[PDB]
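Visitor: Got a structure here, written out as structure tokens. Questions coming.
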Amino acid sequence: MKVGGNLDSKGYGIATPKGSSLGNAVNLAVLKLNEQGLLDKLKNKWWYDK
Amino acid sequence: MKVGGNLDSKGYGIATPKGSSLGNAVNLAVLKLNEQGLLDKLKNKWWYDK
Amino acid sequence: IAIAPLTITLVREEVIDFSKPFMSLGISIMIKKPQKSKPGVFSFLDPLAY
Amino acid sequence: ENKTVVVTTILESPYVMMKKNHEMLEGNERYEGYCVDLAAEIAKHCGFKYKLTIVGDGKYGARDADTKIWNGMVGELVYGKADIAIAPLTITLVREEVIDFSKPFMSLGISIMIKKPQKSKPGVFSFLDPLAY
Amino acid sequence: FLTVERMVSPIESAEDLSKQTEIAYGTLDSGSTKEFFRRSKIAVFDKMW
């Protein structure tokens, strides 16, 4: 049983080396799927649907 | 009264123009206060403490 | 620099740089808080069974 | 020319785990989970080739207090051993101070796990329950 | 028994809001929310839009 609220606020993010040219476009895709809500569908897939 | 859960997952971040040199250090201070949890303190100040 | 409750969106990302989120936002539902309803006559058989 | 991206990760459910018949599978298809389809769609939008790889030391990544060396996927990216790390990784300052993290796709907090004490309401004996039989 | 605490809410979910027409619902005349549901593909959010 999970009880009590979150003790803090943390976030899951993709690790990319500093100066990597891929950080910006990949982060753009992050904003895309986030705005596309696919994250919700997959989180429901691997958390709620199963 | 607020009812129901969050319909989405959005966020607020400090906006700076592209190429601004202050983006990285200010963001570092953001991660600091986040790790310092002061954001929760002031959020309580202006949301729940009042 | 811009520090305000500004929603982070793609089109906004497309032009400037946003810092990491200091606060997470979800769509909310504000409803007029109703008063405590009186049960009335049906309290006769209401408890313990329907 | 374009090259295959070295994608590093760690086996973690429901994020990353090997398929039940992985032994007769090859390459990226040997694994399964949330972050698998995640990085998959990442390559879908960004249009590149990638390769799913497992972290060597089986850790998230940490900086030695003595040798100052970052281990795990952290050191992998720092020492160029990997191209990108997509995993249920906590974002911390010391981790920001060495590499770059994208905007958080999933916000989490500390949780409290306890047992589930279930006391089913008796049907027969609950009648004569209060004092004693 | 004999407790006036009801706290009954009619909808309790935006889905039920789509499942009703008695209590109207909306947002500002603009905002990232208006574009959100403007572009949302969820049958709930689409019907409500």
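All residue numbers given for chain B refer to Swiss-Prot; the residues shown span 742-791 in order.
Per the header: electron microscopy, 6.4 Å.
Cβ coordinates come from backbone N, Cα and C, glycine included.
Relevant sequence annotations retrieved from Swiss-Prot are reproduced here:
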type	residues	note
MUTAGEN	B:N775 to D	Increases rate of desensitization
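Help me picture where these features are in the structure shown.
Guide: DSSP gives B:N775 (mutagenesis position) a helix state. If you take the C-beta of B:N775 (mutagenesis position) and look for same-chain residues 6 or more apart in sequence within under 8 angstroms, you find none.
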